[PDB]
Amino acid sequence: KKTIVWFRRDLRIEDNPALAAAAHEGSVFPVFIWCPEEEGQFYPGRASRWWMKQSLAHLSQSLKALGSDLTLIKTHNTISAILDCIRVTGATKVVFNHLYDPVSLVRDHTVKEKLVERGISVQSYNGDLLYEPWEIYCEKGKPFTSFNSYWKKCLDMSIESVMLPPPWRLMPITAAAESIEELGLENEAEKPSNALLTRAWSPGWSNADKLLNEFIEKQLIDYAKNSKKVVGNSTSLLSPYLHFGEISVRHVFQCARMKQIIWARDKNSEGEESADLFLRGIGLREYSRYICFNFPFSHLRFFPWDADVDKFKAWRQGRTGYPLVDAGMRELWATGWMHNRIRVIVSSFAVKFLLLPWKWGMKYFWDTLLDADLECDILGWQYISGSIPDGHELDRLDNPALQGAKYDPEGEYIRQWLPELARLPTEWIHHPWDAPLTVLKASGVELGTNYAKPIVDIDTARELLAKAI
Amino acid sequence: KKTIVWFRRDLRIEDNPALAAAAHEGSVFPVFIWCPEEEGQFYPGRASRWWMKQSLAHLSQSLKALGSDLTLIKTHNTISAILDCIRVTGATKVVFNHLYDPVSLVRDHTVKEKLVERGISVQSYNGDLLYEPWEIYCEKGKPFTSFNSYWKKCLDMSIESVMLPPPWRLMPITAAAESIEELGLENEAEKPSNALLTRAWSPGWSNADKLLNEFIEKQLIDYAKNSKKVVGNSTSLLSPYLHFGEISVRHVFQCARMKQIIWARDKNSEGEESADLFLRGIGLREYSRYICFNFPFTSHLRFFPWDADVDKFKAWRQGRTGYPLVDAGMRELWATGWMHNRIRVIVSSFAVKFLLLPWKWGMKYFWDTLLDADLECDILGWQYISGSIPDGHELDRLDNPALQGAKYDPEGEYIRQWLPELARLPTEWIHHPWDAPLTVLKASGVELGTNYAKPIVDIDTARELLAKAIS
Amino acid sequence: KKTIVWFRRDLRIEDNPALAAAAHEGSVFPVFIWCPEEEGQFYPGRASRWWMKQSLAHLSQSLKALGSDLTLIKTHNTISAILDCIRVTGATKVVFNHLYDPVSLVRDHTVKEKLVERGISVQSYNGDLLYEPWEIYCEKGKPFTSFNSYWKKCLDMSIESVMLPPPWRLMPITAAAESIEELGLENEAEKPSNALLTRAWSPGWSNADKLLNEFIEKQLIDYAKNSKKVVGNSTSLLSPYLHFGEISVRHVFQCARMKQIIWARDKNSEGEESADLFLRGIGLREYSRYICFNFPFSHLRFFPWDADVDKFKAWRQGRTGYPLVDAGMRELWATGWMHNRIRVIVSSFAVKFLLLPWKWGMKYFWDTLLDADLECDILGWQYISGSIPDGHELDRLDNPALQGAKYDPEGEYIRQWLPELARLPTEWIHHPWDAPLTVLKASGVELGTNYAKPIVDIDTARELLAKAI
Amino acid sequence: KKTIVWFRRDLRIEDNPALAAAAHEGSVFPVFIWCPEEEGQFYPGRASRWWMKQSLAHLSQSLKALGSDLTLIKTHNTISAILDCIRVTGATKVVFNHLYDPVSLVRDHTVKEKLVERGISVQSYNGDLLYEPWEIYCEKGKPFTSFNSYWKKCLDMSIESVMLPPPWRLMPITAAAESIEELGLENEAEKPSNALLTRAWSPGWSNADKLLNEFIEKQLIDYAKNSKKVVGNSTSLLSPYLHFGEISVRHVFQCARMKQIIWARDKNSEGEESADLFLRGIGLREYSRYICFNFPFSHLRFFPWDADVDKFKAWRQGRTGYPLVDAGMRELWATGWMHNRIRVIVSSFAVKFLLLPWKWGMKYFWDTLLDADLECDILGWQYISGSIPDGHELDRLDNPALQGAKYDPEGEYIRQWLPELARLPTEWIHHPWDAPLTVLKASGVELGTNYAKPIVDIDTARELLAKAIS
Ligand SMILES: Cc1cc2nc3c(=O)[nH]c(=O)nc-3n(C[C@H](O)[C@H](O)[C@H](O)COP(=O)(O)OP(=O)(O)OC[C@H]3O[C@@H](n4cnc5c(N)ncnc54)[C@H](O)[C@@H]3O)c2cc1C
Ligand SMILES: Cc1cc2nc3c(=O)[nH]c(=O)nc-3n(C[C@H](O)[C@H](O)[C@H](O)COP(=O)(O)OP(=O)(O)OC[C@H]3O[C@@H](n4cnc5c(N)ncnc54)[C@H](O)[C@@H]3O)c2cc1C
Ligand SMILES: Cc1cc2nc3c(=O)[nH]c(=O)nc-3n(C[C@H](O)[C@H](O)[C@H](O)COP(=O)(O)OP(=O)(O)OC[C@H]3O[C@@H](n4cnc5c(N)ncnc54)[C@H](O)[C@@H]3O)c2cc1C
């Protein structure tokens, strides 16, 4: 047999069912079709493309040792490149993994019909998901918009398997079509600025496996009390690796459940909730693929926004005057990642405080986030605008005085990303516009020149939001 | 559908095909039927029974945290106990894993025939092996008889898979049948002495996975450089955990295979070589079940006039033979229930070629003392030492303890730990004090014949008493 | 014998000559006279006073466990308080250590003259200093105007022992006089802002002993290669404890000297150089007291200034547009300490770029430095203004491009204290105004809104100095 | 000036009063005069001489790094070698540190008189003790009888200090006196066996400052609860280093003293008690040189012994059937060191259970111990003998069933030095003879085959000694 594997966002060799199907039957021809025209509005952002350039290099380096290597093709049409690979490789079967974004859903089915009619067999295995969105029903069949009612039933009867990495790898003697090597992801006018994200990130499937041993045996023990704290990479940093499919979610769920069974047996209650807080976070990634599968284009709510370009640039540069918002936008753009509670605040500020279009705030998240996912990002904005009964309503404006006192105690997250407020005490570190002048100047801050004043008064933004509902 | 899971030597949940097959179809019913009379001359030993008692107690607490308890059963007939569990729970399928011991080889295929007549569904799975002995074929007849030619063909193709542990399980209902209250595995007079085995061993599958993680990440880096030595944690110390099936062979194999792949793209020239020896070490266990399958007795039927000396037999157990590697090996074997591989090639070659003692005498001692008392490994180990297999050693091959210790134990640090009386004896004579001059022996406070015993047998006599005893 | 141990800036118990001589004689009455009126402009600043309140509280409970409590007195005249402590205790002798500042020099000699005439014996010992300035002279009595010829001579002689803390203690047990528990150091208008210095500093003498045992066996090995690094606290962080006398320099020298002898015969060509740069640095504290002794006020090289108050606020708040200067002024305000290389840059920028009075720059250093030392700070400004033969010429300015490449490699000091310059490459991390406009957006740095433009051009400031000399 | 330094038992530089004073006055000419014929009975043993050789070359290496060598001299008369060094060097003052052995007490003072009559300046400093034995005066004239009352007197003054190492060194011109390159400390027959002491000891003043800092900062907080134990590094292993004067007694005292002050205000509870035991442990060394100073050569009893040469070989090589005694003898000979609580067990077993002459035990402890202190080893045997008031009477001995139940619980100390008793339960581990026959067959213990039977009954030693105490 001659099989052609099609890597998309399953950039790994471990537990790859499409790759395990190959190399178990005949020869393998790895290929990566990169068609930017067919991506549409879902084109990968600036930082998301940088992770793709490094992961594909780490992938091609991995496949180069197994026996074959990793063909990259930039084409104007995916089917035009797939049918052209079969021309030079003489393959009789093509295999790939599942992707549930709106562009790949209609493309996986179109690629099927075009070459299955031609006597060439296809097969699409389960990838990046523990449960397919067509494997669960409420007995009846109603969709569980309730994540609580969703994940409560997913914990019942797991029936899958964990695969292996292929020991060997065979490749036919072929030619080339239309081939490329490495271009179309990083712009020369910003490569030096993009080469600085390596300070806190290292793309690759093997580096992802090092992270699992760094988090399971050492950091998952007290994850329930660290995830609440926002200052420190307190969580697992597995979002960029899981999006690009560098870690199989089977492994992320198996070894985490393995720790839960040991802690549930050792009477340990601190680790039990730590495993619950992490496994029920893994289910949210599965919940995002379930909603986006039967609720694509939910969020059909177009109320009078306030398309102010200048007020949007201050939200990107962290000049909104709010400490917890400006620090989050400072962390997002410095490391390409931010905590979940930070995203909740900086996104709510973009729609509830500034009335900017939610698409504008998402297009910036889609561009600068290293973990820029499609199902998870949309799911986060639905949690903000009030599209799920298990999320905060659009009308509420959380007071930063108590909001910072929950996720960022002692104000150590602002004093790390906003060094100008390093002497402002924790009593006013989340809201300098409430402290008297006798303690503001004592802290060294001068609201106006030393630190930006609040861009929008919260007292006037509460009623003005309810003034249009 | 109610399904009875029959635990035997697969005391684990991570990759248990029989346990994963059940608990997914419907209900589950764990049971450990302990029938000592059906196991003949190779009834589980003394220390190995102690390990089994602690693992079963840990297995009981592990399963009770998932959903169902564990039915500990000690009856007079195993098949009678299986038929008793079917009627009390209403089960319809009996599921267990594969075992290749001659006792279970003839009764596992008997339980199937007994239950097919009654209509009870049965299905066996490969639990503690990656290549079953009937899966490797050729185009001719017989196996390979050489491990090099056997393991060369196993590395050609590979189709494995790792199963997941179920987070939920369901008990059946009503009354229980004959139930054993965890009894028989220990004798009242030798219980405090068996508790001393906890100093270097913590049985159970939970500590088994942590050791596999510790060895792969922090010790497989230089396994090829330490496995050839004896001192300290030279190897992985996974034999007692792999014998009772607490870690699946695939989980141990793939962890060193995954680490070997990363040690290739990073051009770790000596890294992937360390995984080659460890994986081939696992292959020796695979090759043990191939010989034991085709040759199902206990290529080893050479019993000639032995020196049935019970006085020289107790001097070999307690480690008082004048040979440091032999004495220190028998000192660690009885104090920790374990010993290095190269030392087992020494203490047993000394038992059959230096003392002319029966090989069944030393093998019965390994059965009671070794926690990793593997039937398939304890047979292949003694066959490799004698001239039974052309895999390595012959019958008329003796090794000088001088070049033997300096090859597997430099600086003599292994003897000084288990023989304090030879602490100030230099490494040049630490492995053979009799060949050292009296000017250094008294300076090293040895004094043969009072503190450390003189060599019980001469190296030249054992060669002249054996070459003239073969015809 | 009833003795009075006048604690001043010797806030320790171990290696205390005046405390040991008074203990091994008879009774001990420790007292601390705090007269802010006798202090001229050398009155302790905001940060330096906070360190005094913590060390004195630690000193109070320290002696409280040995046998005698600590007495703090805030009076109008020090001699009036000393005469009061004598008439309430009957102490026939008053002992103290040495202080070489101009105010405390004429005071100790006035205290001796006023107490000797009353029949009360006085005794002074060497404290907080290896060898006094009146003990180092060649065959000629010429004071060493150069430091290279200074410390090279201090190593050719060594005669000073080290003593242990007193074992026992007892009190003359008599009524007290005017007993000012704790007044003057901290005002309530800035108490919470001052309490935030506990993040990176823990004042006390036992914490100083905790600091040495960590710096010797762990950080002194490669001190020569870490002193060239500005990022982080690469040095020892011993200046605050040495200024307040919380640990004697004899123990600081003896621990580093024996480590050098250990590395001497060990063929350690890297440990000797590390012990050298630390001991040569200890000599700078020794050299500061030498110039402060027979050179009262040289630093009288004044030149016309441009005292711009608005340009002085930007120098404090770090709004000067220079990344290496603003990052240092942020660290000076956040933690009250900065590296020696940073102090050279931020002080030269105040006098050589903005043309601000050197006293104004010192008035801010003296107020915000936890290690605010009179002899060390003046010696620092003498090194910048060009008042030393082996210093820096006042007529020349260093290019921040090559300046950052010398003391801040990899560019990690700006990315920590100025998070807006995170993705700005090292090629322009020290000077964003030289970078092209194409990379100023790739680095997400808009000068008019993100990080302010340089307030004064470098080439103009270099010629403006030559325009008035 | 030019001063000659005489290193004898002060092989250190951190705090050496005779070395730092000689460095300031002028030139430094370090000499190490040995002369075994003047030692006689107090000649260092086999293992103790090995430490002296390794610590000598290491101290000679550290001296040359400063600027002055170390002249090693082996002579027949120590005074003839001192005068030979003065003429070839031209020195004026001869300096050295104090010692408190009967040899040096009459030798150093003889050096003083013969060099004073010739016009050579001499000055001896204190560098081996906190308070010198003549600085303490008690009652009216009885030099105190016990230690618990002696050390209370030392805790009522304390005018100590410490000194710094001198970075400068300069040796004069020509010399070449009657110095040898290597003496006769090691014999070729016992050299490879002596090299096996490096695995447990790294002698020298440089390493001495390492485990000193390691002990005070790490394993001192819980010294009050680990001093009674024996397993592992229970104590500080500072006995051999303080014997050769590689660490100043003031630095050892003032380090644990500084931790007690910090643990006082913080109220560490166990911290103050651990210092109160370690400092009073140093006080026993202070009392060792005190009782040995006023008394010559309280330990002179020649009652009928049992001079059995075969019973001496069993107690020496650890074959007496007593695991707590046999394991100690196998440690004392393997590592050249043993815990203090083991010494009162292996030495009391030799003089009471076996009735062997105590000189046979003291001669063996002098050869195999690296910390062979003349002033301290004698006091240890006096504690075993019925001599010291606060000590063991001659007719007292404890059952090992209670010794291990308090000083060595869990029996992990025996299973390391006696592997043949590993599976023996921790109850009968210190006395296998009293164990039932079922546990002995189960624990592989065959008293008389693999492990030796008790060489002497405990009830016999009590009844045999009663007839001799009349
Ligand atoms: C507005 C908004 C936008 C978001 N955009 C993304 C995105 O683009 N990509 C992304 O991976 N996550 C996104 N999330 C989820 C969340 O920000 C990250 O999953 C998490 O904060 C970082 O992962 P971690 O490994 O550090 O933490 P952990 O909590 O340890 O991550 C657990 C894993 O489970 C999944 N997961 C965790 N939380 C969620 C969630 N809320 N929704 C979906 N899956 C989840 C991810 O695979 C994640 O790696 C978004 C959340 C919000 C509120
Ligand atoms: C006379 C004799 C008797 C032996 N009896 C046993 C026995 O009863 N039980 C037992 O498990 N091993 C036995 N062996 C093999 C060998 O002693 C052990 O495998 C090894 O010493 C312990 O392996 P480890 O887990 O400590 O380390 P590693 O060697 O790192 O473990 C590798 C694993 O592979 C297998 N393995 C490794 N070497 C061999 C080998 N030579 N033969 C077979 N399998 C091997 C084992 O499952 C082992 O756990 C015997 C060898 C000899 C010479
Ligand atoms: C403008 C300016 C102002 C300064 N103001 C002070 C001050 O107020 N207080 C202060 O203690 N030091 C001052 N210094 C000296 C120097 O900044 C600090 O000694 C040092 O940076 C503190 O870090 P450290 O103690 O970890 O350094 P290390 O080098 O690790 O410590 C060496 C020690 O030696 C002394 N020392 C080292 N370098 C110098 C130096 N250049 N001048 C004087 N003493 C030195 C200090 O006691 C210091 O603690 C100043 C230097 C300059 C250029």
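Swiss-Prot numbering applies to chain D: residues 5-182, 188-306, 314-486, in that order.
Placed from the backbone N, Cα and C atoms, the Cβ positions cover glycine too.
The Cβ of D:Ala388 (FAD binding site) lies under 8 Å from the Cβ of D:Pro48, D:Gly49, D:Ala51, D:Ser52, D:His252, D:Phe381, D:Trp382, each of these being in the same chain and 6 or more residues away along the sequence. Among the features that Swiss-Prot reports, FAD binding site is placed at D:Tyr232, D:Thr244, D:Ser245, D:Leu246, D:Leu247, D:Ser248, D:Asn356, D:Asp387, D:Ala388, D:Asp389, with the record citing experimental evidence.
What Swiss-Prot records for D:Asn235, D:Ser243, D:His355 is Mg(2+) binding site. Listed in sequence order, the residues of the same chain lying 6 or more apart from D:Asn235 (Mg(2+) binding site) and placing their CB within less than 8 Å of its CB are D:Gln228, D:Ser243, D:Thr244. DSSP assigns D:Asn235 (Mg(2+) binding site) to a helix.
Per Swiss-Prot, the feature ATP binding site maps to D:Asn356, D:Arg357, D:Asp406. Within 10 Å of the Cβ of D:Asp406 (ATP binding site) there are 10 other Cβ atoms, across all protein chains.
The domain 'Photolyase/cryptochrome alpha/beta' feature in Swiss-Prot is assigned to D:5-134.
Using a 10 Å Cβ-Cβ cutoff, D:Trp321 (mutagenesis position) registers 15 neighbours. In the three-state DSSP reading, D:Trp321 (mutagenesis position) counts as coil. Swiss-Prot lists D:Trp321 to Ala or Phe among its mutagenesis entries, and the accompanying note reads: Photochemically inactive in vitro. Undergo robust light-dependent photoreduction in an in vivo context via an alternative electron transport involving small molecule activators including ATP, NADH, and NADPH.
Quoted from Swiss-Prot for the published mutagenesis D:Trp374 to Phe: Photochemically inactive in vitro. Undergo robust light-dependent photoreduction in an in vivo context via an alternative electron transport involving small molecule activators including ATP, NADH, and NADPH. Enhanced photoreduction in the presence of added ATP. Note: D:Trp374 (mutagenesis position) has non-local neighbours D:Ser363, D:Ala366, D:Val367, D:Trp397, D:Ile400, D:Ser401, i.e. same-chain residues 6+ apart with C-beta under 8 A of its own C-beta.
D:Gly377 (mutagenesis position): 22 other CB atoms within 10 A of its CB, across all protein chains. Where Swiss-Prot documents D:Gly377 to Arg as a mutagenesis experiment, the accompanying text is: Constitutive light response.
In Swiss-Prot, a mutagenesis experiment is listed as D:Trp397 to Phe, annotated with the note Photochemically inactive both in vitro and in vivo. According to DSSP, D:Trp397 (mutagenesis position) sits within a helical segment.
Where Swiss-Prot documents D:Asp326 to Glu as a natural variant, the accompanying text is: In strain: cv. Chi-1, cv. Co-1, cv. Kon, cv. PHW-1 and cv. Sha. Under the DSSP three-state reduction, D:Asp326 (variant position) is assigned to helix.
Reduced to three states, the DSSP call for D:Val367 (variant position) is helix. Swiss-Prot gives this note for the natural variant D:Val367 to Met: In strain: cv. Cvi-0.
Quoted from Swiss-Prot, the note attached to the natural variant D:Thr476 to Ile states: In strain: cv. Cvi-0. For D:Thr476 (variant position), no same-chain residue that is 6 or more apart in sequence has a Cβ closer than 8 Å to its Cβ.
For the natural variant D:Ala482 to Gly, the note given in Swiss-Prot is In strain: cv. Chi-1, cv. Co-1, cv. Kon, cv. PHW-1 and cv. Sha. Secondary structure at D:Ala482 (variant position), as computed by DSSP, is helix. Using a 10 Å Cβ-Cβ cutoff, D:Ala482 (variant position) registers 10 neighbours.
Flanking an unmodelled run of 5 residues are D:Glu182 and D:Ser188, whose Cα atoms lie 5 Å from one another. Neighbours of the Mg(2+) site: apart from D:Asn235, D:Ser243, D:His355, residues of the same chain with C-beta atoms within 8 angstroms of the site's C-beta centroid are D:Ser236, D:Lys237, D:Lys238, D:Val239, D:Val240, D:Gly241, D:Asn242, D:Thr244, D:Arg357. It is 16 Å from the Cα atom of D:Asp406 (ATP binding site) to that of D:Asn356 (FAD binding site). Helix, strand and coil residue tallies for the domain 'Photolyase/cryptochrome alpha/beta' (D:5-134), in that order: 61 helix, 25 strand, 44 coil [DSSP].
Chain tracing stops at D:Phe306 and picks up again at D:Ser314, leaving 7 residues unmodelled; the C-alpha atoms of these two are 10 Å apart. Secondary structure from DSSP puts D:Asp406 (ATP binding site) in coil. Fewest other C-beta atoms within 10 angstroms, among the binding-site residues D:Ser243, D:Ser245, D:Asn356, are seen around D:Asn356. Around the Cβ of D:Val367 (variant position), a 10 Å sphere holds 20 further Cβ atoms from the protein chains shown. When the Cα atoms are compared, D:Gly377 (mutagenesis position) and D:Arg357 (ATP binding site) turn out to be 16 Å apart. Considering only the recorded positions D:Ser245, D:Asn356, D:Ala482, D:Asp326 (variant position) has D:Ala482 as its nearest partner by CA-CA distance. The secondary structure of D:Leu247 (FAD binding site), as reduced to three states from DSSP, is coil rather than helix or strand.
With respect to their backbone Cα atoms, D:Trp321 (mutagenesis position) and D:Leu247 (FAD binding site) stand 34 Å from each other. If you compare every pair of Cα atoms in D:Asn356, D:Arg357, D:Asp406, the residues listed for ATP, the longest distance is 16 angstrom. Cβ contacts within 10 Å of D:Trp397 (mutagenesis position), excluding its own Cβ and spanning all protein chains shown: 21. A Cα-Cα distance of 15 Å separates D:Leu247 (FAD binding site) from D:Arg357 (ATP binding site). Taken over all pairs of the listed FAD-binding residues (D:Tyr232, D:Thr244, D:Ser245, D:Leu246, D:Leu247, D:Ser248, D:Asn356, D:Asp387, D:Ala388, D:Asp389), the Cα spread reaches a maximum of 24 Å, rounded to the nearest whole number.
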